[PDB]
Amino acid sequence: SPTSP
Amino acid sequence: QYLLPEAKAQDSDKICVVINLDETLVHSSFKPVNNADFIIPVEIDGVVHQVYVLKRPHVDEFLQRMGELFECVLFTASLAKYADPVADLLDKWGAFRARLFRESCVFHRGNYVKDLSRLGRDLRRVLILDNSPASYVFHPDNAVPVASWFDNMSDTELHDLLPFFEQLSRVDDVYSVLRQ
Ligand SMILES: [Mg+2]
């Protein structure tokens, strides 16, 4: 995941 | 050693504030949205994906003020290939003196923790603004909690927090007001 988990 | 280098001359006397990105300042998704503020191409496994980013209400006024009240630092558990471009597009006034991503977080029991002690600042003069309490499990006494934001354009939390931050920027020990 590129965004915050 | 420490994540941050010595604070610049003009910042040395300011409180250091680590500011979270996702659900705190913006909310992103891979699902196309017509009113996205930013569309950023993120390459994954050789495939370029588009990320639609929405800005939380009053974020610009918030970042501009904070930028002059504190030594602001972006600390996120997201990847730089995502967060670096967002911060470039978002932070117009250079409020962020530094940016820390996933690799700088400490992975502890299923969660990426923002370990403030690795920062290299006097914790008596450090604050963290994050929407996820799990982010600051190591320093709950430096936390200025804020609700998770997704798309409620009626939100005004960032605007209403400024008065509080205005007050904190004055104290010499955040614990004195945050209980510790
Ligand atoms: Mg977040």
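Shown for chain B, in order and in Swiss-Prot numbering: 77-256.
When the header is checked for method, it gives X-ray crystallography, 2.0 Å.
Backbone N, Cα and C atoms are what each Cβ position is placed from, and that goes for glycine too.
Around B:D98 (mutagenesis position), taking its Cβ as the centre, 23 other Cβ atoms fall within 10 Å, counting all chains. According to Swiss-Prot, the active site, proton donor annotation covers B:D98.
Under the heading of mutagenesis, Swiss-Prot lists B:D98 to N and annotates it as follows: Completely abolishes phosphatase activity; when associated with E-96.
DSSP assigns B:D98 (mutagenesis position) to a strand.
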